[PDB]
Amino acid sequence: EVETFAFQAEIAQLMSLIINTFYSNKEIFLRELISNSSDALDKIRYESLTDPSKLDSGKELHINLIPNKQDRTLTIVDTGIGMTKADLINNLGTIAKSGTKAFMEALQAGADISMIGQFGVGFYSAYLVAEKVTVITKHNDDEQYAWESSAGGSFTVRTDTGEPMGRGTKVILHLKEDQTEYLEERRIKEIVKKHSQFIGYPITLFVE
Ligand SMILES: CCCCn1c(Cc2ccc(OC)cc2)nc2c(N)ncnc21
């Protein structure tokens, strides 16, 4: 069963701003997602120092970037802490309300969209480049879920029946038709080197 939910109002407004504003420097979406992955990997690492069993679901702490030209997707995979059902449905949105208001406010005093990560809502930047985002995630204390949204004010969540992932998150960007440059190996390498070159986990850029 697929459950459908309405985003809190501030998040829907943020998403529409990201989709509608003219802003050419879209490449920043990638470092925002890699930074979120990096924090997640930090978190499971720090938690394992006191409970080694938290890594029974996978010891390797890493990030993979996988382009797929056939599906027109770019997927950012991590083996971080992952997200629970309550994170997806409710708590991340709850946390996101304050950062949204602040970011929207800064967007005058003249900030620009690239500064979105300074407000803790950098995930939404995915919508600079993707028409649909699917997030598959598995946290130690919960089941594997799929979250999905094409924006428009709503999102779905369901138990994922796909291939089990151990622990972590996969953010799958279904790219807009004019954003396929982010499938190209040279373009992804250039962005990673420019914006994400000292992430303290191995980043593997898969090739097609
Ligand atoms: C607010 C940060 C934490 C949420 N989060 C994020 C940000 C976020 C926020 C809202 C979302 O809505 C579904 C999805 C991800 N990415 C993460 C990741 N790769 N692993 C673990 N947690 C992640």
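So for chain A, numbering is Swiss-Prot's, and the shown residues are 16-223, in order.
Structure method, as recorded: X-ray crystallography, 1.9 Å.
Using the three backbone atoms N, Cα and C, a Cβ is placed for every residue, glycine included.
Listed in Swiss-Prot is the mutagenesis experiment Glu47 to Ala, annotated as follows: Strong ATP-binding. Strong interaction with HSF1, HIF1A, ERBB2, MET, KEAP1 and RHOBTB2. No effect on interaction with TSC1. What Swiss-Prot notes for the published mutagenesis of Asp93 to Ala is this: Impaired ATP-binding. Strong interaction with HIF1A, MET, KEAP1 and RHOBTB2. Loss of interaction with HSF1 and ERBB2. Los of interaction with TSC1. Among the sequence features in Swiss-Prot, the mutagenesis site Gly97 to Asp is noted as follows: Abolishes ATPase activity.
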Task: Give the number of CB atoms, excluding that of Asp93 (mutagenesis position) itself, located within 10 Å of its CB.
output: 27
- line: Whole-number Å distance separating the Cα atoms of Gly97 (mutagenesis position) and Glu47 (mutagenesis position) is 16
- request: Can you see whether DSSP assigns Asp93 (mutagenesis position) to helix, strand or coil?
  value: strand
Message: Going by DSSP, is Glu47 (mutagenesis position) sitting in a helix, a strand, or coil?
response: helix
Field: Neighbour-count leader, CB within 10 A, mutagenesis positions: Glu47, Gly97
entry: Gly97
